[PDB]
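Asks: Mind looking over this structure? Questions follow.
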2 protein chains.
Amino acid sequence: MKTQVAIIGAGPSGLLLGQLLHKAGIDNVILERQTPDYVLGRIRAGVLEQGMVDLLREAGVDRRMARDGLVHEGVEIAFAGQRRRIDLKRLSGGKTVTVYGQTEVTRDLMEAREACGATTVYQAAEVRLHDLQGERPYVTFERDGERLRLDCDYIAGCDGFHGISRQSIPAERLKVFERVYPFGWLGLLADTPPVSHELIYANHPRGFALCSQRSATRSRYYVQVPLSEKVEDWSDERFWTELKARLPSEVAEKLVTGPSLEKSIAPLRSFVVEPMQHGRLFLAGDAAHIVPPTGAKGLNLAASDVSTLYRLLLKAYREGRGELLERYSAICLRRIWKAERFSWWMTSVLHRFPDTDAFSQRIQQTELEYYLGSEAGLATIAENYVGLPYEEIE
Amino acid sequence: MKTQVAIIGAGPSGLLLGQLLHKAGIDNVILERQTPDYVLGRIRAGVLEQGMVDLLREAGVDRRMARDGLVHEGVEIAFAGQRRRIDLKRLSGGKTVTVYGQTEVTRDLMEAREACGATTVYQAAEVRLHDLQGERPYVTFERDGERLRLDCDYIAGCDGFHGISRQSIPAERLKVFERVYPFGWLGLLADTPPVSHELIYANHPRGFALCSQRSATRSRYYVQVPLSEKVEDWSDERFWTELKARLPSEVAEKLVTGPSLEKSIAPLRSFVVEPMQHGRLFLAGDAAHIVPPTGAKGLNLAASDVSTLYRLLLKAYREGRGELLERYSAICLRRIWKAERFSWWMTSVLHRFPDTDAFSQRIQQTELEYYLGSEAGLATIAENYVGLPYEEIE
Ligand SMILES: Cc1cc2nc3c(=O)[nH]c(=O)nc-3n(C[C@H](O)[C@H](O)[C@H](O)COP(=O)(O)OP(=O)(O)OC[C@H]3O[C@@H](n4cnc5c(N)ncnc54)[C@H](O)[C@@H]3O)c2cc1C
Ligand SMILES: Cc1cc2nc3c(=O)[nH]c(=O)nc-3n(C[C@H](O)[C@H](O)[C@H](O)COP(=O)(O)OP(=O)(O)OC[C@H]3O[C@@H](n4cnc5c(N)ncnc54)[C@H](O)[C@@H]3O)c2cc1C
Ligand SMILES: O=C(O)c1ccc(O)cc1O
Ligand SMILES: O=C(O)c1ccc(O)cc1O
């Protein structure tokens, strides 16, 4: 079996890269461990930066998003009784963010890939990577007991945090940066009207709470929860009572609750590897870095990594400028570190940490008061929230 | 002995409050433990916000400052080889800061107080405060062996961090917030031309360094130093070699060194007490809060506390609105907490901390890169650096 670009993983990263490449005439094959049904069962993210919205349009997979996605011009932050709205549009110079679920984006891409007939192998077991520094790297995998080999020019590791691609680079070539937080988020998807037209991040003494949405009739809520909690200890009833306790009264009063469609606990973490490539292997998305979901940068960093990789592969194939691929990491990392700093900052001011002394609590409260009450403070949040500009390469 | 306002301490706070009050017709007596010579030997701070510059003018003690002080429109931050200038004037909407030493301000006030004949008792030993909640509080002290009593209406505790006034409030009425940093600043005063027309804060891998000044022929430099260091372990020669090692080469190359006039180590700390008053006693300056010197807010918070206390005492005496004095703490604390947050922030991004893991070092470097390269980021530093607006009271 032979292709130009082998893509490990059929999540947002792999599918988006694959569609962009296909549309440009660059053959690519995607290998996925799971079934399409399993991939479609993941709920996850719901906020898209303008940059990712444009990338989807460029990949020609935006009809459903332009119809069902909700454009948001502001977000609210609630702390100490008050609610402060950050006008993203005004403060960022006119940029907005789009709420359209990660599940929906994935379904749209899977649908577009099937229609075009590009190759996708689901249930590709025991995927292994070889000859990464050769002129001809290859991938071996198993489809129903028999071991097959796939030859290619390049390999894009879009296999997420637990993927095989990052594990295939000699550990000595990689520098890891990581921070584990002492809490996770318990999320709940409900077929109920959202409590607000815009998102609400809430810093409350009992912990963080977030009111989000997927459409006019589907809501998504999250509450900060200790690492020790098991999802089976949280009945729907317990969740609503707790969400309500963390929100301002005028918001909790008008909350329409209902049974959960999905409920899960995701732990918070920061992780970056440098470089993000080795020979003919390039990491993209969760395979290369993780951010706590507080700034909604996860799916968005995957998109920029992909936008950068795709434009560099295009130069390599169409223009014969294969040497530009050496710049991938440098380019991606500048954006990744700023998104990591923003996500770290949002996380530290909105959540309640266990070992907190009095001085730090007061500093946390003051950060909010300063950033939310100063025009310059609001602009730092806003420009970071809509997404800093993608670099153009060279 | 009888007066209207008893003032404990003849540092910047007490003298400024005393001059303002005297000029308005409100009698006040200042009690100081040390001699005038001892007070004048302290070097300390050198940066004044516009607010403090206006307060000095209002107190009529600005002739020398208007002549010898240097107005600065920007400051530089050096990190990772580069130097970035923050245009304070442009970014703050036209505000600047004035470099005029704390020693000079103190000398100017002491001179003005002597000329007007207001009462100042130096070497007032064993000062004690009594009947703080009565209608008539009083102060007792010792002048050459004999114990004297001073009756008054109000007492202003302007006695610094180790003063007796904060110690005189029942510990149970006070809430303390404090953070001790694992380093101090080794400062050096030299009769040499400063290396730059503007200040330079430097984040270097060996530690923080700061290039400041007092005039066109007098310089002040500081280097971050461990808590374990003794000043006698730092010869002038050792200091210059170390300063030079922490600065960018084009700056170190042109540094004019020379023997020290003064050299001392000051440890870094944050401290706030709430409330800042008890009965007829009001705390002002270092007696109520401490900030690390990184943001130069120490002497500046003393000035705002004083400006607030003076305007409230004026209302009380001239207008009979004695009830407004209950608002002192609330008003002062809003400004103190924002200055504390700023000083904490400056401190954490410019200094090298001992227990730092890789992720944090990268986050520290990114904070600098973001704040120094974004117009909104630069504006947060600038507005905070020139000094947030004084509240007008009511
Ligand atoms: C559990 C979890 C919860 C999240 N929750 C949120 C959230 O609530 N909000 C938010 O803002 N962000 C959240 N995120 C982040 C956001 O969803 C991710 O950044 C985004 O999914 C990244 O996309 P990706 O394509 O890089 O990886 P993924 O979506 O993880 O997809 C990678 C794919 O590779 C496949 N794969 C793995 N190993 C192999 C292999 N060995 N061979 C072949 N295929 C393989 C996997 O099956 C998977 O399909 C969450 C992420 C995770 C892991
Ligand atoms: C050692 C030190 C170094 C500093 N270095 C810097 C620096 O390098 N840069 C910078 O930006 N800021 C620095 N600061 C901070 C800045 O100088 C202070 O915030 C400023 O001096 C506060 O003024 P104040 O009037 O409140 O107190 P102070 O200047 O401390 O004066 C209070 C006065 O009260 C007197 N007193 C004390 N106890 C009694 C008593 N029991 N009875 C009567 N009188 C008493 C003291 O003798 C003293 O004269 C420094 C402060 C200190 C303590
Ligand atoms: O899923 C969401 O809708 C959501 C929204 C904002 C964010 O920060 C993280 C999230 O998971
Ligand atoms: O003394 C100074 O000149 C000086 C300047 C700036 C600052 O942050 C702290 C300082 O002590």
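Heads up, the Cβ atoms here are built off N, Cα and C, so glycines get one too.
Pasting the feature list from Swiss-Prot:
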BINDING   A:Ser13, A:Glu32, A:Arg42, A:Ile43, A:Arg44, A:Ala45, A:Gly46, A:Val47, A:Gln102, A:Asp286, A:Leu299, A:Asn300  FAD binding site
MUTAGEN   A:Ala45 to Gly  The positions of the substrate and the flavin are not altered
MUTAGEN   A:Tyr201 to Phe  Reduction of hydroxylase activity
BINDING   A:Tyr201, A:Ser212, A:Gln213, A:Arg214, A:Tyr222, A:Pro293  substrate binding site
MUTAGEN   A:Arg220 to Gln  Lower affinity for p-OHB than the wild-type
MUTAGEN   A:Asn300 to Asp  The side chain of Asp300 moves away from the flavin, disrupting the interactions of the carboxamide group with the flavin O(2) atom, and the alpha-helix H10 that begins at residue 297 is displaced, altering its dipole interactions with the flavin ring
MUTAGEN   A:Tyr385 to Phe  The positions of the substrate and the flavin are not altered
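I'd like to know what surrounds each of these features in this structure.
Replies: According to DSSP, A:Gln102 (FAD binding site) is assigned to a helical segment.
Cβ environment of A:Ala45 (mutagenesis position): A:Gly101, A:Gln102, A:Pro293, A:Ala296, A:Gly298, A:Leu299 lie under 8 Å away, each six or more residues apart in the same chain.
In the three-state DSSP scheme, A:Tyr201 (mutagenesis position) falls into the strand class.
A:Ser212 (substrate binding site) carries a strand DSSP state (E or B).
For A:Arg220 (mutagenesis position), the same-chain residues 6+ apart in sequence whose C-beta sits under 8 angstroms from its C-beta are A:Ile43, A:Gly46, A:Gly187, A:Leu188, A:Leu189, A:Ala190, A:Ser212, A:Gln213, A:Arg214.
The Cβ neighbour count for A:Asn300 (mutagenesis position), using a 10 Å radius over every protein chain in view, is 22. Annotation note: A:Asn300 (mutagenesis position) sits in a helical segment as assigned by DSSP.
Mapped onto three states, the DSSP output places A:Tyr385 (mutagenesis position) in helix.
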Asks: Quick one: give me the count of other CB atoms within 10 A of the CB of A:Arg214 (substrate binding site).
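Replies: By my count, 24.
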Asks: If you count other C-beta atoms within 10 angstroms, which of the binding-site residues A:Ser13, A:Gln102, A:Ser212, A:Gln213 is the most crowded?
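Replies: Neighbour-count leader: A:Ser13.
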Asks: When you tally the Cβ atoms that lie within 10 Å of each candidate's Cβ, which of the binding-site residues (A:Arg42, A:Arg44) has the highest tally?
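Replies: Result of the Cβ crowding comparison: A:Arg44.
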Asks: Taking ligand 1 as the reference and 6 angstroms as the Cβ limit (strictly under), which recorded positions among A:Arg42, A:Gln213, A:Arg220, A:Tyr222, A:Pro293, A:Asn300 are close?
Replies: A:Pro293
Asks: Select the closest residue to A:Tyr201 (mutagenesis position) from the following recorded positions, measuring between CA atoms: A:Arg42, A:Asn300, A:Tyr385.
Replies: A:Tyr385
Asks: Would you count the other CB atoms within 10 A of the CB of A:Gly46 (FAD binding site), including those on all shown protein chains?
Replies: 25
Asks: Quick test of your reading of the structure: among the recorded positions A:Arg44, A:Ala45, A:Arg214, A:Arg220, A:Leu299, A:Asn300, whose CB sits under 6 A from ligand 3?
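Replies: The ones that qualify, in sequence order, are A:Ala45, A:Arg220.
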Asks: Under a criterion of Cβ-Cβ distance under 8 Å and sequence separation of at least 6, what residues of the same chain contact A:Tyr385 (mutagenesis position)?
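Replies: Once residues fewer than 6 apart are set aside, A:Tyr385 (mutagenesis position) is near A:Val75, A:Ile86, A:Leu88, A:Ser92, A:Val97, A:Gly295, A:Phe342.
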Asks: How big is the Cα-to-Cα gap, in Å, between A:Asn300 (mutagenesis position) and A:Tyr222 (substrate binding site)?
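Replies: Counting only the Cα atoms, the answer is 19 Å.
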